[PDB]
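Notes to accompany the following structure.
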Amino acid sequence: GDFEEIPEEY
Amino acid sequence: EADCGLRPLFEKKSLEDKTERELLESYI
Amino acid sequence: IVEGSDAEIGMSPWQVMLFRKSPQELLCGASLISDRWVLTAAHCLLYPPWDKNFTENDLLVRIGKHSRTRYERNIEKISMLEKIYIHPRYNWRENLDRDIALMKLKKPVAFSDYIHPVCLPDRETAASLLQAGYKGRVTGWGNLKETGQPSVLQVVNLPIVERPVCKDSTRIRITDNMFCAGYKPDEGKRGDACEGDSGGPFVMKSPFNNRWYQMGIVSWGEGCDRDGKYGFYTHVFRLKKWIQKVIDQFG
Ligand SMILES: N[C@H](Cc1ccccc1)C(=O)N1CCC[C@H]1C(=O)NCc1cccc(Cl)c1
Ligand code: NA
Ligand code: NA
C-alpha cells in the first residue's frame, strides 16, 4: 500500500 | 535491564531532549 | 497522536511498531522491555467486536524506527514473534479492563543508539509518579486527527488527570487498572493518542534516578483530542504481578 516494502527475509 | 530507561543519545551522553523539562517541572 | 510533535532521533528507543505481514500495514504501537520481550495492548491482538484475533505468524515487530512508512535500512531491526500472551482476565466485552499483552521474540534484539528498553515501575516509583497533574509522554505513528498519517514518530506530553474527572467524563465503567490523561478544556493546551497509537507507551522520567519508566499503555478514548474527554491507559504497575509471572515462567 503506502509502506515501503520490507526485505523478503522477514 | 540494569541499564533500562537510559537512552544512548540522551541520558547516556548527558544530553536532554527538547521537552523532558516540561515533565520534570510537573513533578512536585 | 494529535497535537504532538515530531520525535527527536533516539528520543524513544523503546518504541515498537507492530506490523501486519499481509497486507503490509501498521497494526499498533508497543514497547521494548528487554532484549526479547515486547509489551502492548491486548486489544491490538484480540478484539472480537472488530473480528480481530491475530496469531504470532500474522505479525512482525519493527524496533528502532522513526519514519512511519520507510524501511530504515541499517537502523531498524525486524523481529518475528515466538509467542503472544494475553491477560487471562482482559475484558474485551465491556471496557478493556486489563488491556495488556506480552510478545516474546524468536531471537534477542541487538541494542543500539536507536534500540533500548524502557523500565517498568516498582511500587515506589508508581506511587511517587502517578499523581494528578504530573505529566507523562505518549508516542506513536497513529492518526494526527480524529477521522492524516504522520511521516515520522509523534510525541505528546500529557498530564495525569484526577480519578473523579476521568470517571465523570464518560459513561464507560472505569477500573483501578486504568488511568486517564489529557488537558482539561480550560487548560488551553491539548493533545491525545488516536487510532494506530494503541499499545504504545505512556512514559515518565523519574526525578529520583533519571530513568524512563513505562507507566501506561495506550488503551482507549472516545474519539481523539475531544474537549472534556481523556485518553485512558492501562496501569502497568497494577498488572506487574501478571507480567512477572509470564516472564518468569516462559522466560
Ligand atoms: N472508542 C472506543 C471506546 C471503547 C472503550 C472500551 C471498550 C470498548 C470501546 C475505543 O477506544 N476502542 C475500541 C477498542 C479499541 C479502543 C481504541 O480505539 N483505542 C485507541 C485509542 C484512541 C484514542 C485514545 C486512546 Cl488513549 C486510545
Ligand atoms: Na461517568
Ligand atoms: Na480531551
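Here chain A follows Swiss-Prot, giving residues 54-63 in order.
Yeah, the Cβs are placed from backbone N, Cα and C, and that goes for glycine too.
Quoting Swiss-Prot on the mutagenesis of A:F56 to I, L, T or V: Strongly decreased affinity for thrombin. Around A:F56 (mutagenesis position), no same-chain residue at least 6 positions away in sequence has a Cβ under 8 Å from its Cβ.
Quoting Swiss-Prot on the mutagenesis of A:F56 to A or W: Slightly decreased affinity for thrombin.
Record note (Swiss-Prot), mutagenesis A:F56 to Y: No effect. The unchanged residue is displayed.
The mutagenesis experiment A:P60 to A or G is recorded by Swiss-Prot, whose note states: Decreased affinity for thrombin. For A:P60 (mutagenesis position), applying a Cβ distance below 8 Å and a minimum sequence separation of six or more within one chain yields no residues.
DSSP gives A:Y63 (mutagenesis position) a coil state; it is part of no helix or strand. As a published mutagenesis entry, A:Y63 to V appears in Swiss-Prot alongside the note: Decreased affinity for thrombin.
While the structure shown retains the original residue, Swiss-Prot records the mutagenesis experiment A:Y63 to A, E or L with this note: Slightly decreased affinity for thrombin.
For the mutagenesis result A:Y63 to F, the note given in Swiss-Prot is No effect. Its Cβ taken as reference, A:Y63 (mutagenesis position) is surrounded by 13 other Cβ atoms within 10 Å in the chains shown.
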